[PDB]
Amino acid sequence: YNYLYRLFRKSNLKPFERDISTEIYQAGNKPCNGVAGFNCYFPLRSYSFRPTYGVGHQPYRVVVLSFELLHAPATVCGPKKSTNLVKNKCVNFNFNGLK
Amino acid sequence: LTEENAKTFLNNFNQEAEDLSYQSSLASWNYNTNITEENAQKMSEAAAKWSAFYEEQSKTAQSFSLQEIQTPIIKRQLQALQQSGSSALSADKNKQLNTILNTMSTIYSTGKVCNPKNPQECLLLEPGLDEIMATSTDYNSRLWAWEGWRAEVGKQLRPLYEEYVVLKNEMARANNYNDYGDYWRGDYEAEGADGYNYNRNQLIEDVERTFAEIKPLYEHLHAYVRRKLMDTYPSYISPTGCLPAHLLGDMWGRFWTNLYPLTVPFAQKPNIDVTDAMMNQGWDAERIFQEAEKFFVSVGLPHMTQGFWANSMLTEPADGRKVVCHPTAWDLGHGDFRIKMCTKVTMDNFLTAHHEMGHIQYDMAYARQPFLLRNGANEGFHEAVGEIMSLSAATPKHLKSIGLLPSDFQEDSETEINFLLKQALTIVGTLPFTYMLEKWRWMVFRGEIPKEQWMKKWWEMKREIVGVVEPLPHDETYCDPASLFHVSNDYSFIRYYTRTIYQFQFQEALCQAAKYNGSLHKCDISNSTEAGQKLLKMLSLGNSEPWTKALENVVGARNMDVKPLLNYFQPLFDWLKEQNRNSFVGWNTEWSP
Ligand SMILES: *[C@@H]1O[C@H](CO)[C@@H](O)[C@H](O)[C@H]1NC(C)=O
Ligand SMILES: *[C@@H]1O[C@H](CO)[C@@H](O)[C@H](O)[C@H]1NC(C)=O
């Protein structure tokens, strides 16, 4: 019961926006005043994960990698291909861009 | 706006209802596969919390007015939620009704009927009396057990039924119903669209219309069974009279399937039993359920889930835990589908595994529906979609395809006729009993039968409709219906009638989809994906639509049709014509011995 999700919200989320608010969702015309009930729902509902669920309801962990480029120098640059070194022979060399 | 409030209310209700229903269903599964006091009490608070949550949400759901709701799925969900049931009463009257129901259950489960001058061999029904009705051939011992169970139930259950009728009528009229039979008939009510409108008061006349032409087939079958029982009992049964109530193979005459050794056409021809072929090839319960899954993926239904194989018990565990021998398919929620079965290596358990996997596929198909619409279209659809799989699994073609029956099998007409007669004794013989019992319950709850004219009315209609006479006269101190399990535990009985009709309707629809050019009873729906798609057009619906629309989606009709039932039994009906020329088809209401 430690995994929650938001089921009710007044307006749709903007991209890469979070909402950690626990304000009571007013679905009607009467003011909620912080107390749940009829037409007054708590927005956070629990992902009651159990190991005997079906595959469409079993918990899935998701990591979203978002890549951005800015005017700054791009300092996240992954592995570069390297081959073995051969000496005493006329070969085409390329070290750090220098060919 | 009211409809958006109802949408947000249903959105808030659905997830908590799914969670609490899963907890209640998991506690019930933990009790049913592991019987102890801790699992029983865990089931008790789980069911109490789930029922209390359902009722407190239904009180809020009754505040919505359905005259300004345009979306029919939201209106159907709010119709399903607003069924309060027995909670509409006061606390005293509800406590009295629950006390009466629970003491009926505990007096039916522990009723004991035993012998003059022999008190020591004193028997419950469940180990011994069903064996006496199924096996014994002595007339006086059956008259003993029948009259004793009628006495030792009816004398104790007549006044309990007297207040039971009044309190159930008050329960129905607190929910704006005419009577408790009308409350049961409100499960068949359909309100959506135009041309799909079905009413409660229509249902009774539809049942009578569908009983108007099963009656010649039942009359011929009754005449043949009466003649074979006259061969069995020489002078105790009249040729023109009705059958005695204690010679029908059951406690009540509900199923005639125990009369098959007595009423066999051809005793020298064996049955289509393939149990010994399973024992010779070393089959177990896992291979039975894998062959059922192979059948369902051959017809086009999806595979079984991994949690189905992981969590179901398919064998007697023998680990010291008590289990219920009754097979049951469980839809626990959140994609959890299980089967509780004590599978022996038999053909009957193979067909029962196909039946419960039909239940499992029915539960799996409407999982995409909302929680309040995850039911059958009506009460007959859920068992009909298992009975069609039980029909298709028993064919000689399916057993020859999977190697259970040899390839050089010659299926002559004699074993086909006696297979069809066994199916008729199981299937056709329960229909006048079902129509009688539900007609009597509807007339008692409506008040069409006066209170002091109960028993003699009942034995009138059994002299009239079913064609079965009482062995001894009964006065109004008896309560002769109440000896049955379904009426002493508050269960609807017309679901078996609608099951029987929808079963053969679905069977003709799936065999016309599979393009089978032979007779209906030889038809196999295996290796036919278009029949599976025609089936999944209905199974994916749930009760989101009216049941007439789902019925038109399968068979192209909007009502019950028994022409498929007479077309299934057509060679047998011709055979029953061929051996009833000299006999008298029909019965006399006057008591003939
Ligand atoms: C059945 O219930 C008892 C109750 O304590 C428990 O000890 C046992 O482990 C249960 N069996 C299974 C298979 O879970
Ligand atoms: C249906 O397909 C299965 C798949 O192996 C096959 O074994 C079976 O013989 C087929 N049935 C018919 C009637 O061809």
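Shown for chain A, in order and in Swiss-Prot numbering: 449-547.
Including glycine, each Cβ sits where the backbone N, Cα and C put it.
According to Swiss-Prot, the experimentally introduced change A:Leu452 to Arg is described as follows: Increased resistance to neutralizing antibodies. Decreases HLA binding to NF9 epitope. Increased binding affinity to human ACE2. Under the three-state DSSP scheme, A:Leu452 (mutagenesis position) falls in the strand class.
Using a 10 Å Cβ-Cβ cutoff, A:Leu452 (mutagenesis position) registers 12 neighbours. Swiss-Prot lists A:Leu452 to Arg among its natural variants, and the accompanying note reads: In strain: Delta/B.1.617.2, Epsilon/B.1.427/B.1.429, Kappa/B.1.617.1, Lambda/C.37, 19B/501Y, Omicron/BA.4, Omicron/BA.5, Omicron/BQ.1.1; Contributes to cellular immunity evasion and increases infectivity.
For A:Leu452 to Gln, Swiss-Prot lists a natural variant annotated as follows: In strain: Omicron/BA.2.12.1.
Every protein chain considered, the tally of other Cβ atoms within 10 Å of the Cβ of A:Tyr453 (mutagenesis position) stands at 10. Swiss-Prot lists A:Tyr453 to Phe among its mutagenesis entries, and the accompanying note reads: Decreased HLA binding to NF9 epitope. Increased binding affinity to human ACE2.
Quoting Swiss-Prot on the natural variant A:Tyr453 to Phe: In strain: B.1.1.298.
According to Swiss-Prot, the natural variant A:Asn460 to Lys carries the annotation: In strain: Omicron/BA.2.75, Omicron/BQ.1.1, Omicron/XBB.1.5, Omicron/EG.5.1. Under the DSSP three-state reduction, A:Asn460 (variant position) is assigned to coil, being neither helix nor strand. Under 8 Å, Cβ to Cβ, and six or more positions away along its own chain, A:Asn460 (variant position) finds no residue.
The number of other CB atoms found within 10 A of the CB of A:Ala475 (mutagenesis position), across every protein chain shown, is 21. A:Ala475 to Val appears in Swiss-Prot as a mutagenesis experiment; the accompanying note says: Increased resistance to neutralizing antibodies.
Secondary structure from DSSP puts A:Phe486 (variant position) in coil. For the naturally occurring variant A:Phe486 to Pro, Swiss-Prot gives the following note: In strain: Omicron/XBB.1.5, Omicron/EG.5.1.
Among the sequence features in Swiss-Prot, the natural variant A:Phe490 to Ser is noted as follows: In strain: Lambda/C.37, Omicron/BQ.1.1, Omicron/XBB.1.5, Omicron/EG.5.1.
Following the DSSP three-state reduction, the secondary structure of A:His519 (mutagenesis position) is coil. The 10 Å shell around the Cβ of A:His519 (mutagenesis position) contains 4 further Cβ atoms across the protein chains shown. Quoted from Swiss-Prot, the note attached to the mutagenesis of A:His519 to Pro states: Increased resistance to human covalescent sera neutralization.
The number of other Cβ atoms within 10 Å of the Cβ belonging to A:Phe490 (variant position), over all protein chains shown, comes to 14.
The CA atom of A:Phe490 (variant position) is located 12 Å away from the CA atom of A:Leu452 (mutagenesis position). By a Cβ separation below 8 angstroms, chain B lies close to these of the recorded positions A:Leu452, A:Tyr453, A:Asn460, A:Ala475, A:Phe486, A:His519: A:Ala475, A:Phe486. The two recorded residues A:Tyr453 (mutagenesis position) and A:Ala475 (mutagenesis position) have their Cα atoms spaced 18 Å from each other. Non-local contacts of A:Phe486 (variant position) by the CB criterion (under 8 A, 6+ apart in sequence, same chain) comprise A:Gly476. A separation of roughly 20 Å, to the nearest angstrom, links the Cα atoms of A:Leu452 (mutagenesis position) and A:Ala475 (mutagenesis position). Note: the Cα of A:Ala475 (mutagenesis position) and the Cα of A:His519 (mutagenesis position) are spaced 45 Å from each other. Classification of A:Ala475 (mutagenesis position) by DSSP places it in coil, neither helical nor stranded.
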